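Trainee: This is the structure I have questions about; it appears just below.
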Protein chains: 6
Amino acid sequence: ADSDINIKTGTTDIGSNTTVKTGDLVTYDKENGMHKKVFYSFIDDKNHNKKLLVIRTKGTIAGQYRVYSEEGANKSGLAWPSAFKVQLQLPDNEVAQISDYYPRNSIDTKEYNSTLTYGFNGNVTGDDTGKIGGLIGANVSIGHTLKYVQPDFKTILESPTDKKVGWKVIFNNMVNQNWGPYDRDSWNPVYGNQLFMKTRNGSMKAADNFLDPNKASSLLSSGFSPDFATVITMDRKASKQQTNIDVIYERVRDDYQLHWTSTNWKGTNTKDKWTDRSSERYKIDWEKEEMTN
Amino acid sequence: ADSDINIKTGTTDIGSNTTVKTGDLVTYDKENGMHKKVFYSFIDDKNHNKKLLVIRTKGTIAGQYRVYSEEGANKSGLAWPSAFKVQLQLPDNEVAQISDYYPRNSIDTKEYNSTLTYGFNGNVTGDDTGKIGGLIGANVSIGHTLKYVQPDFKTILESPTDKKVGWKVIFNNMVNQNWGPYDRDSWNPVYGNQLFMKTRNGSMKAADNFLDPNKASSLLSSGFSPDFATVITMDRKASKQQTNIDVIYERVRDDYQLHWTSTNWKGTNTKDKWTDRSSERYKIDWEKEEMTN
Amino acid sequence: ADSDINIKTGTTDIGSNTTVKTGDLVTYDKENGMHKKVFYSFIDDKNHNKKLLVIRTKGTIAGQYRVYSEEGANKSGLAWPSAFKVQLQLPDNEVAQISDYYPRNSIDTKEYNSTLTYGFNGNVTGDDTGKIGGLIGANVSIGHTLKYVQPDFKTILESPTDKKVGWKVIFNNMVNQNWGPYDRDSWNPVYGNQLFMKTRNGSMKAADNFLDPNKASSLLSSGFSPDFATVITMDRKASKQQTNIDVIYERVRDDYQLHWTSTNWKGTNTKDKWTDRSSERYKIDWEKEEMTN
Amino acid sequence: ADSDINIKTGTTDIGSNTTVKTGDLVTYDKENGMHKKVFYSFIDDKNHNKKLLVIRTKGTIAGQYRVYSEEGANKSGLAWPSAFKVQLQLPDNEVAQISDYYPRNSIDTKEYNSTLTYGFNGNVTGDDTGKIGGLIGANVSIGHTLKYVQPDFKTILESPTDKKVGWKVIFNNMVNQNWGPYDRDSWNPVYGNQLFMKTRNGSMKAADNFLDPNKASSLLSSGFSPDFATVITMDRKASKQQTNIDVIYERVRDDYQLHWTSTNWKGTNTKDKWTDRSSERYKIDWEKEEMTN
Amino acid sequence: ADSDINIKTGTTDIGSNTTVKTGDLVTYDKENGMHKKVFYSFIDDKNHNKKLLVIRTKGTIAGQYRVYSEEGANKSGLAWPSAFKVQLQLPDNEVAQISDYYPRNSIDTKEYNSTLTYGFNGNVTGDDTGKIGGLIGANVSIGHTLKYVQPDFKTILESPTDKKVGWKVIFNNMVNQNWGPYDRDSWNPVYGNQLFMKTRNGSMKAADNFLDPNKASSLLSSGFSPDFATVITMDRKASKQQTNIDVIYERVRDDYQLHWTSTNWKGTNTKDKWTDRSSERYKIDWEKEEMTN
Amino acid sequence: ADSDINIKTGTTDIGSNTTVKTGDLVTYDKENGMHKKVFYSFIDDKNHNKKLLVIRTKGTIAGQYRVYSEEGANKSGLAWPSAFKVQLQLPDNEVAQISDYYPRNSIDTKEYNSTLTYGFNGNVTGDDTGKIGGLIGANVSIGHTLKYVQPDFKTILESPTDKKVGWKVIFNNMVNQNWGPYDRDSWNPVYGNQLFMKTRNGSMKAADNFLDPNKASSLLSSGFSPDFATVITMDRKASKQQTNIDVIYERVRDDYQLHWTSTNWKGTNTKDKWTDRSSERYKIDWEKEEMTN
Ligand SMILES: OC[C@H]1O[C@@H]2O[C@H]3[C@H](O)[C@@H](O)[C@@H](O[C@H]4[C@H](O)[C@@H](O)[C@@H](O[C@H]5[C@H](O)[C@@H](O)[C@@H](O[C@H]6[C@H](O)[C@@H](O)[C@@H](O[C@H]7[C@H](O)[C@@H](O)[C@@H](O[C@H]8[C@H](O)[C@@H](O)[C@@H](O[C@H]1[C@H](O)[C@H]2O)O[C@@H]8CO)O[C@@H]7CO)O[C@@H]6CO)O[C@@H]5CO)O[C@@H]4CO)O[C@@H]3CO
């Protein structure tokens, strides 16, 4: 931080004494169930070597967790969001560049606990007949406990370039009615993957044996609201002061199936079964400082 | 945050050098027990590409946790709030759009603790006769603890569009006199769902064997106070500068019933038995910058 | 801090009453998969004995965790990032100096828990044949629990001089599907190093038995985004007011090999097998207060 | 705090309505591997009874943790930093005085847990022959658990006078691959001091059996970056308005030796074997309000 | 807090619209190893009923933990700081008064954990000879855990008057190499007081069996830095506008003696064997707003 | 909070654009060992319906923990502060009123931990003779833990009226050398009340068997510093613009006595044995805006 290097806070930040032009662009993709919103800001700071555009991709991608197929009371399928994605990309011959973005990938940590114990204990025994007994024994215990936090979904910054940047919020793991956690690869020789299995031996129809969406991650059903920012820089002398940028909102769905084995329920999960992609092109005009779609 | 992208804090925010028109609108629905209040704010920032309206839905929906039926003395039913809802909807022909909203769904997390342990120990017997014994043993343990928070109610942002947005505060689970927690599906073969059961074997009538509201989540009785914000954008060039919007407050009630088996109490819960819907039409005038109902 | 020595906050900071000249310079290295971005700030504060240039090295170095080789189906290798580095170097004939930098090395801590516990107990047994027999016993135990946090990667400031400075974010240790944590030297006689081993006895081919990137540190694949700052001072009277500086972005990759032993999977790790070095020269003009490349 | 004594916050602080003159002085000692940087600030506040100079000593002292000796494959020695020092000294004739400094020594704390627990347990036995048995026993136990944090290195303000002040960052203790923690006096009859011992009885050479620096405190190798402030005051009537002051950066290295005993590795540590002392004289001109070396 | 009584924050503080006169006075007492610094501030706020002088007593009192006594290879003495004191005193004739001071005494707390646990447990036996066994027992446990923090030294505000005020930072207790903690009265029938004992029975001179100062509170050695504030009020109409005040920095040292008992080390601690007192008279001129010594 | 009700923060606070008159009044009662200080602030905000006076009662009441009687080595009594009090009272005929005060009584809380655990365990014995048996058992355990903080002294706001308000800082309970905690009612059939007993069976003068004041709450000896505020309102039309108000500082002391039984020490505590009351009248002049005594 500036203070660590003996500099007045904010001194090197950009935007002071600059008339900032902002804008909101909302698009709703009915078929893909995605509310796409771009909030932009043109920052042409004259003490900065380039014009800047801050593009904030927000809105929300519906989870769309749902029973899609019910082919018999013994077999049913559930489609669910295993990944949400937002991507911005500048066409190959664009002189403008991707300069920054937030959030980014943070280093995860884990707490380690190592414990060593050992003790002693005696024991004088006896009975009515008169037998006087005794005992002496030692003991040693060594063990460790590993602690770490696991978000239901991971927010990851995809390897960016000067033309493209993106984030993917992927299903990590989840607790099912206090059990697990389970993930996309969880497997029980008897029950298979119990990720969204409501009951193991219940008697209802397969289509009714899936976990209640309210008892699972809210992102699965109601959806995820992106809140990403990317800064694009542009040379004032660049010959073409108009830039095109394509934005992808995406949802990757897995297929979780339940079938009755005549004795109990067994679940299966198939990865990236479906993919819903909504693309939108925005036009950036660095002279009028406006962004449209 | 702006700091992470080397930009002066608040540089890209909307509002500066703008006269903002605010307003308050209160409506009490007696039949539905809802105090409905709209706090609005027009922000027509000329450096922003569109007119903006921030609508904050507040007030409070009474819980109405009450004993409604009493078929005799050994059976009675309790009406309780399993969900509170607030929705705003723009008629499909409006050019104005829902651009943002808050709160949104946040990713839940859980803490995982893995523990491994190994031990050694010796034992040396004894007794008056002069018999000396021995003992050498080992042990291994591989247990793990899972930790997470469980709010009595979850605040969920429903999948929005550019015309409709809503929230639902749904009952999640609750503690009943230190036991449980219990939820809408809890089931014991003997006592059924004990969600709001005061006693297991009391000799009182059914109507008097429901948990005292003061010992349950206060939202169940006194109520929930929404505090949601919806942002609506409007083209300044739009021919029609008036917009209609409907705001709906709802309460979904479950039916928790108790009956005497002959030896103990047994409860059952019927989901979404009743639904109290309170809708209201508001007029938004982007030119006068006022909202009326 | 200033307040700790009775001095008004901010009093000794640099930057006040100074027009700061900032700039952004972006470079993408396709071959090495590195998005390199320099954010600089020239601070020529006249109450300071020197001109300053704050150089923030950001961008993102792709992790590139991937299977690079596979011989048959029982042998395969995985290239992964064990180190990410950023270095700045001023030529020996330069009069400009490296004055500060951030972050720096933090002093690690650990928590200690010492446990001592005494205990005694009485006992009395008996049978139908009226046999009375008591038991008196005692016990002690010394325990020690050690606690500390372990980041997946450590961020380290390398020993700087007045002409060179660098940082290295190195792989420390990582949790593999709840087990471990494992590091570059972990070794088990039967399984070898299980760092990125998916299964111990799986029947799939080697290339398919590597931990899924989504289930490992996000730096390994998507990558690491540097956020380091370098401060360079320049004498206003130096004959030469132009400085060249070389910035280097690197990725050191280890080679994690898996092979079937006819009975189970066994892995090995080879350190620093590959090094991707991306260097670029920038020109610093202290007079025009601009940096170019 | 000032609010505790009903005084407007910052009212007694120094620096308002004063032009502060600052400066940076960087020196790199190659022989001792020390990047030395002085950041000074002259505050001649006229409502203060004396002139003020704040000298911040920063830069970085390399750790220099390295294998220095190799006599065969059974013996080897490691040089490592047990202390990093920074000292400032005014020659005794100077009228100027050291008035303040930061950081200082803080009172350390510890947590105490007393656990008294009572216990009662009975029993009933009955073999398949009609024989009955009983058991009644009690138990008591008093446990104590001590908790406190131990930084790898302690940052200490040495006893100052009005002519000299200094800090010493000394090696405290450190975890070795989850064991320990070990310190400079750690001793085991078998392995001796295992402080930096990689393996107890590995087959490699002595020079290859030292802990990976990356697995040890980063200060040991990469180095320590001082961040100390010294405040010096000066009478305005002082006849002589120039002051000399020496600044010494120091590193004390221990000698850690490992030798093969023919059955297992044994470690030995020799304290303060080497001292690297880098001294430099600066000139303080209270009139020109500048510092020079 | 002002906001708690509906008053704008700071509305009540003293000092606004007032030119404050500050000063620094440094005195080094070599024989007593005390860096004594007074930082004062005169606040003559015309809207306040009296003149204010805020005296801050800082600097640092050297710890001086040392093996000063050596009476052969079986006897040695360590002199250590059991208390540090700072006192300010106005003569009985003075009209100026002590009005406020900081820090003050804070109410300590303790955490209480009351645990009650009980349980049952079945058990069936059976040898390959047809003999079946049974077992049924229960248990009850009642135990409490007391938790609290123990600073090495306690900072205490002595009972002030309108003429004198003072502080004392007294040794509380301390952890000795993972054991204890020990205080000034710790007594063991075999080892006596092990406060600063390094080994129970190591074979070395008595002068070498004392705890390394680096392994004990740094206040014992390097020293304590007072940071106490005293506010003295003066009536603007008082005949004499000059006040004398005596400031005393003091150190009380205990004597920790070690001696071999033919088999082990035994320790004793003598309280307040030495009291190092450093007093200095200062002159306060309320008309000139100057403090001198 | 103002923000919670959509109002600009601080918008409703009192004191803006108002000249505030403040003052200090110091009184030392040697007989009662009480430093009494009043810090007042007249706030006559013309946009507020009444004149306002903020009276801050501070200073400090000496604890006075002391051995007062010694009737032979087997008997001795200790006087200690079981309560400290501060009260302000306006004679009944005053039109001025006590409007607010701080601190107030806050709702205490506790943490509840209910643990449910059940398990199974198999076994198989054996003897070189050829016998092969086994033991199968189960177990259950319901245990709960209660957590809460217990300050040594409780700061309580006494029931106020519009003519009188007061606080009491009463002794709650205290840890005695890691045992207890003890309070005024603690009673042991063998030792009686051990609140301040140094040793249970110590062979020394009774007057020397009281706990060292440094090992007990510092309020007991050095004392408590009141830091209370009282706001008084006054009608501007009131015909009499002078108000009298008495401030009482008080200390209540218990009597803790230790007598040798013959085999051990036994303590006894007599509640509210003594009461030291220091009263003083102040004159409030709402026109001159000053407080005098
Ligand atoms: O009996 C003394 C103890 O009693 C009280 O504790 C009760 C507690 O307040 C209740 O909430 C409940 O606890 C349950 C807990 O809430 C559950 O989460 C679970 O616990 C698991 C842990 O979550 C999990 O991480 C792992 O735990 C391991 C630790 O992570 C690891 O650090 C180590 O623990 C050692 C401690 O580090 C060390 O300090 C020392 O602990 C002593 C305490 O510091 C001391 O205060 C006192 O504890 C009181 C406690 O304060 C009361 O509130 O004595 C302790 C001595 O043991 O030693 C620890 C042991 O080595 O190891 C642990 C175990 O591997 O696993 C656990 C489950 O095993 O379950 C809990 C039910 O036990 O009940 C407790 C007890 O009544």
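Note that chain F carries Swiss-Prot numbering, so the residues on display, from first to last, are 27-319.
For this deposited structure, the header notes the method as X-ray crystallography, 2.3 Å.
A Cβ is built for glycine as well, from the same backbone N, Cα and C atoms used for every other residue.
F:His61 to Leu appears in Swiss-Prot as a published mutagenesis result, with the remark: No hemolytic activity, reduced oligomerization, not toxic in mice, no effect on ADAM10 binding. Annotation of the published mutagenesis F:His74 to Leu in Swiss-Prot: 7% of normal hemolytic activity, reduced toxicity in mice; the original residue is retained in the structure shown. Record note (Swiss-Prot) on the mutagenesis of F:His74 to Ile, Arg or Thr: No oligomerization, altered hemolysis, near wild-type target cell binding. One mutagenesis experiment named in Swiss-Prot is F:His170 to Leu, and its note says 16% of normal hemolytic activity. While the structure shown retains the original residue, Swiss-Prot records the mutagenesis experiment F:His285 to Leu with this note: 46% of normal hemolytic activity, slowly toxic in mice.
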Trainee: On a C-alpha basis, identify the one among F:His61, F:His74, F:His285 that is nearest to F:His170 (mutagenesis position); the candidates are the mutagenesis positions.
Mentor: F:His285
Trainee: Distance check, please: Cα of F:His74 (mutagenesis position) against Cα of F:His285 (mutagenesis position), rounded to an integer number of angstrom.
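Mentor: For F:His74 (mutagenesis position) versus F:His285 (mutagenesis position), the Cα atoms are 62 Å apart.
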Trainee: Around F:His170 (mutagenesis position), how many other CB atoms lie within 10 A of its CB?
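Mentor: Taking every protein chain into account, the count is 15.
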Trainee: Can you tell me the three-state DSSP label for F:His170 (mutagenesis position)?
Mentor: strand
Trainee: Per residue, counting other C-beta atoms within 10 angstroms of the C-beta, which of the mutagenesis positions F:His61, F:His74, F:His285 reaches the highest number?
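Mentor: That would be F:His61, with the highest Cβ count within 10 Å.
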Trainee: Cα-Cα, whole number of Å: F:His61 (mutagenesis position) versus F:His285 (mutagenesis position)?
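Mentor: About 35 Å separates the two Cα atoms.
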Trainee: Using a Cβ-Cβ cut-off below 8 Å, which of the mutagenesis positions F:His61, F:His74, F:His170, F:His285 are near chain E?
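Mentor: Correct list, in sequence order: F:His61, F:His170.
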Trainee: Work out the three-state DSSP category of F:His74 (mutagenesis position).
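Mentor: The residue in question, F:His74 (mutagenesis position), is coil (DSSP, three-state).
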